[PDB]
Protein chains: 6
Amino acid sequence: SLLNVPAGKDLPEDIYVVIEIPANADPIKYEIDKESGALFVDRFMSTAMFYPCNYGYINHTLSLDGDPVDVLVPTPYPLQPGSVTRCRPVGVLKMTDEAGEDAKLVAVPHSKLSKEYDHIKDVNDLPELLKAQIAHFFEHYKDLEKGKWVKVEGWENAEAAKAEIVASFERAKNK
Amino acid sequence: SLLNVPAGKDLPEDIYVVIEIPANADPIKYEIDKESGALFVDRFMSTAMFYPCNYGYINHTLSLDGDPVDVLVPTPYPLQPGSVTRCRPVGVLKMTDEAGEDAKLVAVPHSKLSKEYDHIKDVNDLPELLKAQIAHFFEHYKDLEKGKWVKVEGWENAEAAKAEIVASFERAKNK
Amino acid sequence: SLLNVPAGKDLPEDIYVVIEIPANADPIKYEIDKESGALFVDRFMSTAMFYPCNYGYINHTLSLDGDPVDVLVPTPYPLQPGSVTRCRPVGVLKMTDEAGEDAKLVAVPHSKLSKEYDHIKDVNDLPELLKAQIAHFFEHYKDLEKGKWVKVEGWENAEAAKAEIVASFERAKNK
Amino acid sequence: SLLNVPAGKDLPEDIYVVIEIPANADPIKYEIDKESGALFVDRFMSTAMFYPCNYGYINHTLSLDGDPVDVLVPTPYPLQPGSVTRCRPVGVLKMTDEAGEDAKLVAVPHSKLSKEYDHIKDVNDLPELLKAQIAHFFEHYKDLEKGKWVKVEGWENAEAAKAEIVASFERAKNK
Amino acid sequence: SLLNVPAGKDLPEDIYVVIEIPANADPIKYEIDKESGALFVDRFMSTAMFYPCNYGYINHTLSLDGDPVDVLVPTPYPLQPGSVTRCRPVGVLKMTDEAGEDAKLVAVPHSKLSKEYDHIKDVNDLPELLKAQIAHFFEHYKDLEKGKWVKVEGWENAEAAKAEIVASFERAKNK
Amino acid sequence: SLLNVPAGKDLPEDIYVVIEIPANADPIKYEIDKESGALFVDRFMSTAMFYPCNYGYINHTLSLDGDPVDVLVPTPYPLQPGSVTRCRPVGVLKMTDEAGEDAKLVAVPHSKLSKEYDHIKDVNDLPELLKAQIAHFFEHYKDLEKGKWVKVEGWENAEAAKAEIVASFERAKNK
Ligand SMILES: [Ca+2]
Ligand SMILES: [Ca+2]
Ligand SMILES: [Ca+2]
Ligand SMILES: [Ca+2]
Ligand SMILES: [Ca+2]
Ligand SMILES: [Ca+2]
Ligand SMILES: [Ca+2]
Ligand SMILES: [Ca+2]
Ligand SMILES: [Ca+2]
Ligand SMILES: [Ca+2]
Ligand SMILES: [Ca+2]
Ligand SMILES: [Ca+2]
Ligand SMILES: [Ca+2]
Ligand SMILES: [Ca+2]
Ligand SMILES: [Ca+2]
Ligand SMILES: [Ca+2]
Ligand SMILES: [Ca+2]
Ligand SMILES: [Ca+2]
Ligand SMILES: [Ca+2]
Ligand SMILES: [Ca+2]
Ligand SMILES: [Ca+2]
Ligand SMILES: [Ca+2]
Ligand SMILES: [Ca+2]
Ligand SMILES: [Ca+2]
Ligand SMILES: [Ca+2]
Ligand SMILES: [Ca+2]
Ligand SMILES: [Ca+2]
Ligand SMILES: [Ca+2]
Ligand SMILES: [Ca+2]
Ligand SMILES: [Ca+2]
Ligand SMILES: [Cl-]
Ligand SMILES: [Cl-]
Ligand SMILES: [Cl-]
Ligand SMILES: [Cl-]
Ligand SMILES: [Cl-]
Ligand SMILES: [Cl-]
Ligand SMILES: [Cl-]
Ligand SMILES: [Cl-]
Ligand SMILES: [Cl-]
Ligand SMILES: [Cl-]
Ligand SMILES: [Cl-]
Ligand SMILES: [Cl-]
Ligand SMILES: [Cl-]
Ligand SMILES: [Cl-]
Ligand SMILES: [Cl-]
Ligand SMILES: [Cl-]
Ligand SMILES: [Cl-]
Ligand SMILES: [Cl-]
Ligand code: NA
Ligand code: NA
Ligand code: NA
Ligand code: NA
Ligand code: NA
Ligand code: NA
């Protein structure tokens, strides 16, 4: 099932991301259920916003927030919910929510899937417009949901992203 | 797998529906296979009709027709086949087919997913147009399939819907 | 051409809206060009937001901002850019932008097109979620465009909407 | 504008059809307005049905019902509303509605656009499933609209279709 | 899971195909992973081409190339990735790639799903345009991927397709 | 109508392109008719290929092939057929077809529509993958259409593109 997919072929540079929400999609927040492996509806979003990239997680990781590491994956065409993509981390957006710190990584399709993103090596290589759009999304998408809130802090580099992956992989392994 | 998803967090008011057919979709009737959990094509429909809401079933239920309880779920945007949505029953359409009685429940997204449908408490609160469209769909979608037929009987209330859920949950539990 | 379509069969209660941007669409702001009648791209929006309803204008009207009256039209399914829909005003959102006051009307499909929206008679009958989503959209969609900004003021009723239509129709007639 | 497009390069075998409603579309009945050339919404259909082929009319024709000849055009992919396709008539479905007789022609893409439909020479060459789906659509799509109704009579051949085209072209020419 | 679906109810005439890539889709080559049953991205294709039919495989088969038998399934509407369709083989396209011979079967929806394809009994009954489009796709889709290449050889009949199914089913059974 | 749209606000650097075919679309080749301004179907393409960018022309230009200048416009989201986009030329692909030389320009959305493409100043700044995909498309899309053929020659720079625009604008002006 999706529950058995590796974290990656060679973490932290070569990872797999399980997609929950496609790019360019309707505002339905899906989440894989840890017990069943099934895709559940978490929310029908109240804001007229959409996730700016495909969105999902790295299996077999455990962040300090109790969930697997969250990742945004830009692609040329939107991915299927429940599919798995090989990727390479390039940066991370830090933010604070009602529960504490959080982080949203950005990882690009691995070179074996396409050469398209090979030129993006670190966070400064992501388009400025894309980074601004991502920050604005996380800052505002919960504006109409009482109880949940997000304050965006700022971007960090690929080494910071990779550190989150390794820390969270080792935490899961040792759980 | 989808085979392991609960009937609901607190039946009959708080249920899960496993979606087989999205709203606003092409006329492909999908059904989850009980053995494998996979989504199979049942039919490429002959009529130029579409399911009027997302359509699926309540897992771990057994109706007198030998299948899990059938449910229609209105949503703001169409759901993914194979996804699971938390919902609240509000009414039921009774009908007769080539095999006997049947029923098609209507359940709305649970308040935790969105406040949108909180105002729909019972069958009289569903829009008249939606109810008429649903009845017309079930009356006619099999008009060109020899062997299968449906005669729509009429709507009943949320208590009737809830009774079907409980009866069919207890039948499954006791199988 | 679109340039020759009436303001309405019986203003201000029975109007036509020329659609520029569909509901549930990609974030491309289109505008009809007054000279040619053609649909031009105004902007590829920087924010990950979408217009919450179909959006367009009432032909043969002139508001104090120099443009025809702006209208949002909820529909069951998204409309085609460049199409024309008969509608009935129900409310108006007032706002301030870099140039001055503005207003975004809401008008629902006319009863002759469908009975669906007949129950919405005034602004209090629009769903609260929809109104909040609309306000949030206009408050934030220009957050990443330097030079353009919007501060949302608040909703007014169908009589206020109708007054804007009549004032702007008479201004155009007298230009 | 669309108002100036010919009936055809060589009627009745080689015609142009102005498309109003795409195949595989949402249930929005569009109609071109004779005065403006603009695409208007006629109806948001109440039934959960869709037009089985692209649907439109032959310009510069006048049938006994006061409108241009109505035509269904099967294509491999859905057409744009307002576009024009070169086609060849192959058959006609006769029907009675609240106003009198009507007819819905079927015309296939001309050989110059594609060889795909060259094998369909007459009404017996259309797939049986397609013909049944078309008849069922026209029989039922107005089932929930009070005031409008349709009783389907039966299919006739390409010569019958061609006769309707010629009669209606000559009626328009002589208006 | 998808891993447990039969090869077919009555091979080689009555088979199941697990769909990986829908018809009319974006150029994302998906493949089910043998270990997990999950849908992985194999490639973001470099060419502006799309798979001409739905594409997938027959479970519990093993061809000489080490993978299950590959099958193209024409349908009236595109299928969901990960869904399963009952079908009937009608022909096979032979080709050579960087690793050796290959074959791409064509199988049509089984009569129980629809009567639409019952008239296609053998390879000569497939439309010429469809066969040419399929051959051209496989000849060119890898033109921009270094390392992978395809030279199309030619079509063979339903008996040849059926022989591949049986040989590959027996090879798997005996592994 | 579309017939009255300028070539551009300040040719050759600041042009308008009238879109005929969206990005990421079905394989339907549309062309605006010079007489009517309407969008006609030219071809239902036989190959399983799609135009790699939005495609259209510069109005009020006349190339040596008798038609307005042809332009590809990359955008973040596909454009509407018949819409008009302000753009800036960056390069040109030269090719030979059954009638003689041809050229396909590439122009990016103007800075006023978005900052996204400001970094693309000349042909070397276009992604290599995109350029290869475009060349491969034009080399192969007519492979199954008898009578029409294309041999791709190679790319030239923004000055070459601009020269084509000016030459063809002056030819039209002087017709
Ligand atoms: Ca979308
Ligand atoms: Ca998560
Ligand atoms: Ca969080
Ligand atoms: Ca997290
Ligand atoms: Ca915030
Ligand atoms: Ca649909
Ligand atoms: Ca069922
Ligand atoms: Ca039944
Ligand atoms: Ca049942
Ligand atoms: Ca019936
Ligand atoms: Ca959308
Ligand atoms: Ca405006
Ligand atoms: Ca303004
Ligand atoms: Ca205004
Ligand atoms: Ca603001
Ligand atoms: Ca559709
Ligand atoms: Ca008509
Ligand atoms: Ca009629
Ligand atoms: Ca008629
Ligand atoms: Ca009838
Ligand atoms: Ca497509
Ligand atoms: Ca395979
Ligand atoms: Ca191979
Ligand atoms: Ca193979
Ligand atoms: Ca080759
Ligand atoms: Ca597409
Ligand atoms: Ca051209
Ligand atoms: Ca040419
Ligand atoms: Ca040219
Ligand atoms: Ca060539
Ligand atoms: Cl792992
Ligand atoms: Cl993306
Ligand atoms: Cl990589
Ligand atoms: Cl349970
Ligand atoms: Cl729905
Ligand atoms: Cl609830
Ligand atoms: Cl007027
Ligand atoms: Cl809407
Ligand atoms: Cl009204
Ligand atoms: Cl004419
Ligand atoms: Cl069609
Ligand atoms: Cl022909
Ligand atoms: Cl088996
Ligand atoms: Cl297909
Ligand atoms: Cl069969
Ligand atoms: Cl000009
Ligand atoms: Cl593009
Ligand atoms: Cl510019
Ligand atoms: Na909030
Ligand atoms: Na039947
Ligand atoms: Na701004
Ligand atoms: Na009726
Ligand atoms: Na290659
Ligand atoms: Na050719």
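In order, the residues displayed for chain C correspond to 2-176 in Swiss-Prot numbering, which applies throughout.
Every residue gets a Cβ built from N, Cα and C, even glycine.
Record features (Swiss-Prot):
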type    : residues                            : note
MUTAGEN : C:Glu21 to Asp                      : 16% activity
MUTAGEN : C:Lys30 to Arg                      : 2% activity
BINDING : C:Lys30, C:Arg44, C:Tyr56, C:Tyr142 : substrate binding site
MUTAGEN : C:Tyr52 to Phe                      : 64% activity
MUTAGEN : C:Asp66 to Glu                      : 6% activity
BINDING : C:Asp66, C:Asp71, C:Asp103          : Mg(2+) 1 binding site
MUTAGEN : C:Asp71 to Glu                      : No activity
BINDING : C:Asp71                             : Mg(2+) 2 binding site
MUTAGEN : C:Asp98 to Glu                      : 22% activity
MUTAGEN : C:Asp98 to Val                      : No activity
MUTAGEN : C:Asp103 to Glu                     : 3% activity
MUTAGEN : C:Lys105 to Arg                     : 3% activity
MUTAGEN : C:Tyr142 to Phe                     : 22% activity
### Query
Other residues with Cβ within 8 Å of the Cβ centroid of C:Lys30, C:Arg44, C:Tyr56, C:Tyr142 at the substrate site?
C:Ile22, C:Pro28, C:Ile29, C:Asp43, C:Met46, C:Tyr52
### Message
Short of 8 angstroms on C-beta distance to chain A, which of the listed recorded positions (C:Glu21, C:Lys30, C:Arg44, C:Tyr52, C:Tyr56, C:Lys105) are there?
### Response
C:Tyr52
### Separation of alpha carbons, C:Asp98 (mutagenesis position) and C:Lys105 (mutagenesis position) (Å)
12
### Query
Counting other CB atoms within 10 A of each CB, which of the mutagenesis positions C:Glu21, C:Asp71, C:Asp98, C:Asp103 comes out lowest?
C:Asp98
#### Entry: Around the Cβ of C:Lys30 (mutagenesis position), the count of other Cβ atoms that are within 10 Å
17
### Message
Sub-8 Å Cβ contact with chain F: please pick out which of the recorded positions C:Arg44, C:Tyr52, C:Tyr56, C:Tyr142 have it.
### Response
C:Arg44
### Query
Any idea what the Cα distance is from C:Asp66 (mutagenesis position) over to C:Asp103 (mutagenesis position), rounded to a whole Å?
7
### Query
Tell me, which mutagenesis positions from C:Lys30, C:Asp71, C:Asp103, C:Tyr142 are within 10 Å of C:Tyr52 (mutagenesis position) if we use the C-alpha atoms?
C:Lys30, C:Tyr142
#### Entry: Non-site residues, in chain order, whose CB comes within 8 A of the mean position of the CB atoms of C:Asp66, C:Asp71, C:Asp103 at Mg(2+) 1
C:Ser64, C:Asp68, C:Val70, C:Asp98, C:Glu102, C:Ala104, C:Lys105
### Query
What's the longest C-alpha separation between any two of C:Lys30, C:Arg44, C:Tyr56, C:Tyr142, the listed substrate-binding residues, in angstrom?
15
### Query
Where's the emptiest Cβ shell within 10 Å among the recorded positions C:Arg44, C:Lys105?
C:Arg44
### Task
For C:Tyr56 (substrate binding site), find which of the mutagenesis positions C:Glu21, C:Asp71, C:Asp98, C:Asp103, C:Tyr142 come within 10 Å, Cα to Cα.
C:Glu21, C:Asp71
### Query
Could you state the CA-to-CA distance between C:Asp103 (mutagenesis position) and C:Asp71 (mutagenesis position) to the nearest Å?
9
### Query
Closest to C:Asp71 (mutagenesis position): which of the recorded positions C:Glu21, C:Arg44, C:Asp98, C:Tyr142, going by Cα position?
C:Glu21
### Query
Where the distance is taken from Cα to Cα, which of the recorded positions C:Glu21, C:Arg44, C:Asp98, C:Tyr142 turns out closest to C:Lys30 (mutagenesis position)?
C:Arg44
